[PDB]
Amino acid sequence: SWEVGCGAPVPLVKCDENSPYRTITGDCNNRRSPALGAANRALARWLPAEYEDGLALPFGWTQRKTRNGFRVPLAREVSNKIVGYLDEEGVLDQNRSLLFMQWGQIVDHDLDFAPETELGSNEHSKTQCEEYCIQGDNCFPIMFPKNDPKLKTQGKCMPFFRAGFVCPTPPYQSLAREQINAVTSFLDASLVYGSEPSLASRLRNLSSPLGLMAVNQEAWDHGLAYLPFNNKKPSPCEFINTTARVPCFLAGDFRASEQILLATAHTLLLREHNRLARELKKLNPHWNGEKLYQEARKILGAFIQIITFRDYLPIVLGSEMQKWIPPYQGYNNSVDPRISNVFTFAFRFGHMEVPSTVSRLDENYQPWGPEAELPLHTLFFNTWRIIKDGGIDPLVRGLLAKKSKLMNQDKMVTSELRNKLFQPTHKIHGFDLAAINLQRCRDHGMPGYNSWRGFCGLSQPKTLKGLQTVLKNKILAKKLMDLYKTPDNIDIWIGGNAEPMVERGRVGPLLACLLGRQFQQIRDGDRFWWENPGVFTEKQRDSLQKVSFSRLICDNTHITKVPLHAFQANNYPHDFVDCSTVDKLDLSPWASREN
Ligand code: HEM
Ligand SMILES: *[C@@H]1O[C@H](CO)[C@@H](O[C@@H]2O[C@H](CO)[C@@H](O)[C@H](O)[C@H]2NC(C)=O)[C@H](O)[C@H]1NC(C)=O
Ligand SMILES: *[C@@H]1O[C@H](CO)[C@@H](O[C@@H]2O[C@H](CO)[C@@H](O)[C@H](O)[C@H]2NC(C)=O)[C@H](O)[C@H]1NC(C)=O
Ligand SMILES: *[C@@H]1O[C@H](CO)[C@@H](O)[C@H](O)[C@H]1NC(C)=O
Ligand SMILES: *[C@@H]1O[C@H](CO)[C@@H](O)[C@H](O)[C@H]1NC(C)=O
Ligand SMILES: [Ca+2]
Ligand SMILES: [Zn+2]
């Protein structure tokens, strides 16, 4: 009956069995199934897609089509009634730095991107969505509810375009619509190096055989480097300040400029790559460009994997870490390494950890100038504030010394993202990321909240009283029930995010299960997992073991005061130490002596 593999959007299947290095595309990781976890393939389906017409149309598409006998609520109405709040006082996470937020976003961009469709980059269909708020084909606009303030100042809707799907660019009736993952499923620094050979070659410094990445030849972080500019026009980063006219950066990932701390994180990974490569070269003068690009790329991939699994995941998953991600037992070629469709929503727990302001700090970690603290919404697609307002060092001090927002059932997403989000082509700081998330859940054919509770062996509330006990919140349960009518219909993003956090974690039981399963799979299903025998030497792993975000800052900035534990909330100078006391990455176990 069922086939195995639709697809024209394959590049070239050209696997070197003897290769010590990853492909850029993620092909050839699994020997038995070589396209497994490759980029530009369908997101994995842990559960069958749920569409209004069983094939492709989202729930909420046809006004007269219920879900389980109830109209699905407007995404923007759920956002206004449940996700929004006014008072930023007391919202900050008393034991997570802002870098905890920022690393989450970095790891997400390494693992998944479902890009919006393109059957019109030169069309009236392009602007007919924003202009006329007309639903059709890939235009699935987020309509405003009657009492919405934006109805008064912004028109009838927020334009929204359906995510791209695998096989055919326009129509496809082969089976259910499957959304694409444009990046590699492996935790492999694809966001630094790219997931397509072309982008991957557009980015490298070939002009020297030192295996360095291409840099900005127009601005430097006072003796450091900038990501090159995407000189492609029109530029959203130019458009936010036509005076400054500073373009977006060019990274392995097209999202790198979305906000200034993401652009900052990415800058450090371009720079850290050079610091490793040059260290490699001074130690192995005989090695050519490739061995230094490929080998440098392999240590950085290993760095991300370690920071993610050693430092990041244990303070997300808390008491649930050991349950879902037990100590590593080695590579299992039967594990599916593909990112699931649901994971791309689960991992959006990060939107509730984003605070309303970003700060630039000085060597005493004190306000940097008179406009040191800036509203987050002024920093979307903002590269001019890095280049013309003192490079990345002051932002990096903020990442260390400021705190993440804490998820709060009564203060979910800051209005900087819920009302003032900036998106390219669109001209306003007027988008709602929460509403977008809910619309996207439906766009992607997501099973509802109880399908996912069932998937994770958790109770399935069917009444108001049921929902109250699971959320441990009467008022929140009552608002969701008024909007959704049955818990079966709660969109996974808001359902999962609404659950009280697990002991010593930052997500509830459902998300702990979904995130935990996915992370276990991307480690165990990865033939190039840093700690898989034959990837690194027993001695390198003693030394790759040394790596730190604390150390990565010290070694690629002019910052000399850092916490040891950079994801915990750190207050200067009390919880801060001098850089000298921080275990460095001894690359002596990479020393090559052939002759
Ligand atoms: C200021 C910070 C951030 C901004 C401005 C931002 C913005 C966005 C936007 C605009 C989208 C696309 C929404 C859509 O069209 O469906 C998105 C998706 C996403 N965000 Fe965020 N985000 C932020 C922080 C984070 C954090 C901290 C995390 C995780 C810890 C995260 C995880 C995700 C994930 C997984 C997706 C879906 C990616 C995909 O497969 O396409 N984001 N974000
Ligand atoms: C690739 O690397 C070379 C060598 O590291 C870069 O050229 C150096 O950088 C600046 C010019 O921007 C000069 O002051 C140095 O003296 C240059 N050295 C050499 C040996 O050329 C070059 O800019 C990089 N190329 C790109 C496109 O990023
Ligand atoms: C490699 O992973 C596979 C699949 O995740 C494991 O296969 C499981 O085997 C158990 C017990 O033998 C079976 O009951 C299940 O059918 C499989 N797992 C799942 C999730 O359904 C396999 O055991 C793993 N190999 C090793 C050595 O751990
Ligand atoms: C644009 O950038 C310039 C510096 O290049 C700055 O002085 C000015 O305040 C910026 N304007 C806006 C609206 O951001
Ligand atoms: C803060 O988080 C860390 C984990 O990084 C934990 O070990 C520590 O006990 C926490 N501190 C407080 C005060 O709860
Ligand atoms: Ca990747
Ligand atoms: Zn400097």
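Note that chain A is numbered according to Swiss-Prot, with residues 118-712 shown in order.
When the header is checked for method, it gives X-ray crystallography, 1.9 Å.
Cβ coordinates come from backbone N, Cα and C, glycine included.
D225 (mutagenesis position) falls within a helix when secondary structure is assigned with DSSP. For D225 to V, Swiss-Prot lists a mutagenesis experiment annotated as follows: Partially bound heme.
If you draw a 10 Å sphere around the CB of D225 (mutagenesis position), it holds 19 other CB atoms from the protein chains shown. Listed in Swiss-Prot is the mutagenesis experiment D225 to E, annotated as follows: Partially bound heme and decrease in activity. Loss of heme binding and activity; when associated with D-375.
The feature heme b binding site is assigned by Swiss-Prot to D225, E375, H468. Listed in sequence order, the residues of the same chain lying 6 or more apart from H468 (heme b binding site) and placing their CB within less than 8 Å of its CB are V530, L534, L550, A551, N554.
For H226 (active site, proton acceptor), the same-chain residues that are 6 or more apart in sequence and have a Cβ closer than 8 Å to its Cβ are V300, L308, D370, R372, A373, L379. Taken from Swiss-Prot, the feature active site, proton acceptor covers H226, and the record attributes it to sequence analysis.
For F303 (Ca(2+) binding site), the count of additional Cβ atoms within 10 Å of its Cβ stands at 28 [all protein chains shown]. Here Swiss-Prot flags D227, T301, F303, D305, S307 as Ca(2+) binding site.
The Cβ of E375 (mutagenesis position) lies under 8 Å from the Cβ of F497, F498, each on the same chain and at least six residues away in sequence. Recorded in Swiss-Prot as a mutagenesis result, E375 to Q carries the remark: Decrease in activity.
Experimental mutagenesis at this site is recorded by Swiss-Prot as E375 to D, annotated: Partially bound heme. Loss of heme binding and activity; when associated with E-225.
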For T301 (Ca(2+) binding site) and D225 (mutagenesis position), the CA-to-CA distance in whole Å is 11
What does DSSP say about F303 (Ca(2+) binding site): helix, strand or coil? coil
Indicate the candidate from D227, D305 with the smallest number of other Cβ atoms within 10 Å of its Cβ, considering only these binding-site residues. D227
Neighbour count check, CB within 10 A, over binding-site residues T301, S307; minimum at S307
Consider only the recorded positions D225, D227, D305, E375: which of them have a Cβ under 6 Å from an atom of ligand 6? Write none if no residue does. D227, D305
